[PDB]
Amino acid sequence: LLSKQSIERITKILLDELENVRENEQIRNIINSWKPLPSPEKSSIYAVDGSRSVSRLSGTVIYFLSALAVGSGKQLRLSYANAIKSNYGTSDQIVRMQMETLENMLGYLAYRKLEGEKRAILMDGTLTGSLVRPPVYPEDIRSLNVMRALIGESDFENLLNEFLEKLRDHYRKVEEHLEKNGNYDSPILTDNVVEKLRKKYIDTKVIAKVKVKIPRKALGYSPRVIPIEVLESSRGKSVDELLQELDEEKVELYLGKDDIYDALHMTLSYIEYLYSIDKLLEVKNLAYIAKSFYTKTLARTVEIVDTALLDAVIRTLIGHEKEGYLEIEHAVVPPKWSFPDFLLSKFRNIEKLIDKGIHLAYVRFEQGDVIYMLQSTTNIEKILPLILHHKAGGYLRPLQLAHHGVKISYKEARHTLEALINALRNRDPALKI
Amino acid sequence: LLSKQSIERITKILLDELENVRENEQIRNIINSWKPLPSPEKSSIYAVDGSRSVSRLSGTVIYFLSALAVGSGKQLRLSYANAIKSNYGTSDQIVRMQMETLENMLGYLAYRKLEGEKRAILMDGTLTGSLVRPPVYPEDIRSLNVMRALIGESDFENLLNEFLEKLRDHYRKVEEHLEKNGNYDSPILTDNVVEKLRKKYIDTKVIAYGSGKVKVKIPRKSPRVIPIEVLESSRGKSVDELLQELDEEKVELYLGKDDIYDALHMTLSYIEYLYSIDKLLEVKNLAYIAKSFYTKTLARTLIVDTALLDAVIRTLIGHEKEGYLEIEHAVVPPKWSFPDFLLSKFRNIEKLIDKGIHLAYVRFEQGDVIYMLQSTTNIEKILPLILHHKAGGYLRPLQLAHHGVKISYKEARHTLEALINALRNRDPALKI
Ligand SMILES: Nc1ncnc2c1ncn2[C@H]1C[C@H](O)[C@@H](COP(=O)(O)O)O1
Ligand SMILES: [Mn+2]
Ligand SMILES: [Mn+2]
């Protein structure tokens, strides 16, 4: 009921966004370079989404990933089930990586089995959001440097290579089960293969905590500020000399066995994920759709606005409520920090994307229906109509199908899993929540 | 469905946990130190919990917060509803902080209403969990230091103390409302007071710059703490030149409005929250009860998850028996999470640092579970007061606070967006 005390202070906080949107833009002159929508071209297509569910038992998070591709062709599904012990943040970011990795895989594999003159793939989110901020950020990058420093710079390279090789083999081996059954219960590689790898590259070098050194930059800053006292302490130097030493400097550090064993796992899972973005970018027409992303850190690397916001701008200013599309003038590039130098050479389609960038456009499929954020590898002009063959209505069918189908209104493992973990040995952890 | 290889993989992963626990490092000689519950003592008590609902509109989070106290007096309650601009971590983390802010207040005020020879508060969580990894962090620290550098030390401490004051009149106003109606709709201060404090200490120190940015002169003075972007900017120069320009206060920064604003907001919330712990820390018998807790840190920082040990026993010693087991050595908090220029202001936290947190595993009845029990004082003292209220499998004031806070089916579900429908814009309200 009430809370009404707040309300205006909500409404304001809302509107004080928009009344600052129609100001700063000065309409940004762009809304009028808006181009109503092109003429449908016939394509064969697959839309895909995935959904995860998680539950905790004590220290342990238990999750079931599901990913689904619907389209011009049969229904294809990747699913995975696992448990991993919990860091409150780091965990979720791991699950979501795997989730994302399942999509990337499903996406590309789906491309390969799509026959046609005009072949396209639709995704449930933004291409940007993935590569601008890597999930598990203050873990993944830290973990790779932790690994590289662990086993050495070259030993690492082989590890990367061995693992990719395992991965290439993986996709082919997956590719089979999608033919026969059109589903797979093990889309994810890193988990099963992690133990083996460890004892090869790791278990030799390790001796029972231990000493690595990496740069101060493999984590921070946060802050983000610096003591005054240092400028005095280091002086008679040039700001340039200092910044060198600053950004450069090696900090030391100590590592237990699990710490190592985790860094390994992270490194891999990170590598796997990457390898699916690469092997995904290979898709000729790659289509990313999202009803809502948010613009923060994006207008940073330039200025743009959330769809929902925009949607209102046009309908309360230029009056439209009208169907069509608006491209953004700037093919936008990626940041290279999310991609360690020693990584990219393995995934060139990523490397490619940094040089070429993404093309973004807002879109409205109908009337008093709403505005979506389109991103694509190729150009909006080219990619857009392809998508358009499939519009059902307020929007496209196959996306609508993927969204709806992979929806879990019923968790299998709800009754199922734990009730069989009563069985094997111990029903107590099962007790729990 | 299931792979049953995945199931094996799952069972597997879990069992290693137990056996590696049954490796009995500190466990071997720990378990037989298991004591039987003491006798109950008469105590007046308020168990408190809180729940939160959130929903997204584009890049804007809507959240509704509730806290509830049930116990040896009538039912006290807090609620707050609001919106923030979404940053995946930061938003969801600032809710969380606010949530703990009510639960803490509510716990502090509930105490002050208490009648008994022994008075106690019962909280739904762990003491350690919040303060070994504070909510919204490292973000909450960088932001402080941002302002400390930005608005400068003196006018900062000026800001600190003022805000603190406003917070005192806040609590009193709250206690009042609590009395009469037993409820309050504005438990949270910062959101209402931020924009006012922005004009004072922020807008003062800044001039408009270009698109969405501002030009900020850096003051001078106790760390002086220049923002890192000041070395960034000064690149062609000698360090001596830099200080001289710092001395004469030529130096300006080009950083963005919103970042600063947000940094401010983050700062206040974080203080309104620290006030919240410092107050709740005035409670003389304060207990926290969590069935499961954990973290990768919860071993290393100087010992095990309840459910593992719960299992280990019936599967070793055969007890499955009621009782408790007190972890021997009190735990102090890691001091990094609590800025030194802050605790000066919050004694009890500062005090909590020195004295530390007593922890014990407690099984209230029979083959029921093992809750984690944490307190500002000795388990031996507190546990008796708790036990006075043992309901059943576990304590009533709490199971009430639980069931009672669950009391939200989504209110704003039909409601809020429908009256946002009104004012002018339904557009975002369209979930679009
Ligand atoms: N795990 C994770 N990392 C980064 N950004 C995320 C994540 N999950 C959701 N998002 C946000 C960021 C973008 O707006 C979009 C990316 O969708 P996607 O299809 O997942 O590429 O969704
Ligand atoms: Mn999705
Ligand atoms: Mn709770």
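Quick note: numbers on chain B are straight from Swiss-Prot, i.e. 3-223, 228-308, 312-441, in order.
Quick check of the header: X-ray crystallography, 3.2 Å.
Just so it is clear, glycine is given a Cβ too, placed from its N, Cα and C backbone atoms.
Copied from Swiss-Prot, the annotated features are:
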type	residues	note
BINDING	B:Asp51, B:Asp126	Mn(2+) binding site
MUTAGEN	B:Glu105 to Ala	Lack of endonuclease activity. Weak 5' exonuclease activity, but efficient 3' exo- and 5' endonuclease activities in the presence of HerA
MUTAGEN	B:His411 to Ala	Lack of nuclease activity. Weak activity in the presence of HerA
Which one is it: of the recorded positions B:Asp51, B:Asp126, B:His411, whose Cα lies the shortest distance from the Cα of B:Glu105 (mutagenesis position)?
B:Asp51
Euclidean distance between Cα atoms of B:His411 (mutagenesis position) and B:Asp126 (Mn(2+) binding site), Å:
8
Sort out for me which one of B:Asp51, B:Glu105, B:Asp126 has the most neighbouring CB atoms within 10 A, since those are the recorded positions we care about.
B:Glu105
Between the C-alpha atoms of B:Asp51 (Mn(2+) binding site) and B:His411 (mutagenesis position), the distance in angstrom, to the nearest integer, is 6
Are there any residues in the same chain, six or more apart in sequence, whose C-beta is under 8 angstroms from the C-beta of B:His411 (mutagenesis position), and if so which?
B:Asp51, B:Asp126
Just how far apart, in Å, sit the Cα atoms of B:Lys223 and B:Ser228 across 4 unmodelled residues?
8
On the three-state reduction of DSSP, what should I expect for B:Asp51 (Mn(2+) binding site)?
strand
Could you say whether, by DSSP, B:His411 (mutagenesis position) belongs to a helix, a strand or a coil region?
helix
Could you tell me how far apart, in whole Å, the Cα atoms of B:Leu308 and B:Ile312 are, given that 3 residues between them are missing from the model?
8
Under DSSP, is B:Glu105 (mutagenesis position) part of a helix or a strand, or is it coil?
helix
